[PDB]
Amino acid sequence: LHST
Amino acid sequence: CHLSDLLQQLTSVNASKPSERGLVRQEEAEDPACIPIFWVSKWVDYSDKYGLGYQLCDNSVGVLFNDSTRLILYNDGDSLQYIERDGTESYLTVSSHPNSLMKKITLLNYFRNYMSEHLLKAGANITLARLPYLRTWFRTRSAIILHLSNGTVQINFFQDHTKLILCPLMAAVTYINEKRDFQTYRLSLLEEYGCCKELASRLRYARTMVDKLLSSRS
């Protein structure tokens, strides 16, 4: 559910 | 849309079979004059309730809400742009906004604080005009696809954390690898000089994703  | 130019550029490079060169000279395809101005450095998928929040590499922040409206906060921390479903833009600020936008401004504030305290910033090792906004996005099992209003398409691959930033106006692609090297190629030169199997595979996936965007609009 969230980035790199 | 520029999506059609992008699809053409990608089908052309992929037709050249760039990983089957007698000698691959991928480094020769790099072009520093094509480094993109804008890409997504962080994102938060909260779309089962509110929508998709993101940060651009200039530290501006945006949300594409589930009602397909957009709110963009510039990197002065106060200037706002609201974009209705049809694309109608209004300009406002956090300090002075219509009360109708209080809920959406509150949500953007939550996203922005979270992305200022938490995630790793993609392309951070690389350095108030027309900001692009998120036109559309979707996710597969292996990647999230982000389509910006200036025509760039970014693809973030979940399993190895690599990323593609595709800019049809420069006919260029930026690849961020596992080690967070940030390399910008001219697509015509990848046609000329070839590239490794890994990047060739991402570019094949990229064409299919751009095809999906084209078959999906409005």
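The numbers used for chain B are those of Swiss-Prot, and the residues that appear cover 372-498, 505-595, in sequence.
According to its header, this structure was worked out by X-ray crystallography, 1.9 Å.
Heads up, the Cβ atoms here are built off N, Cα and C, so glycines get one too.
Feature annotation from Swiss-Prot assigns domain 'POLO box 1' to B:410-488; the stated evidence is sequence analysis. The domain 'POLO box 2' annotation in Swiss-Prot covers B:510-592, and the record cites sequence analysis as its basis. While the structure shown retains the original residue, Swiss-Prot records the mutagenesis experiment B:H538 to A with this note: Abolishes interaction with NEDD9; when associated with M-540. The note that Swiss-Prot attaches to the published mutagenesis B:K540 to M is: Abolishes interaction with NEDD9; when associated with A-538.
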Which of B:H538, B:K540, the listed mutagenesis positions, has fewest other Cβ atoms within 10 Å: B:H538
DSSP-assigned states of the domain 'POLO box 2' (B:510-592) in counts, ordered helix, strand, coil: 25 helix, 32 strand, 26 coil
Straight-line distance in Å that links Cα of B:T498 with Cα of B:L505 while 6 residues remain unmodelled: 16
Residues in the domain 'POLO box 1' (B:410-488) grouped by DSSP into helix, strand and remaining coil: 19 helix, 32 strand, 28 coil
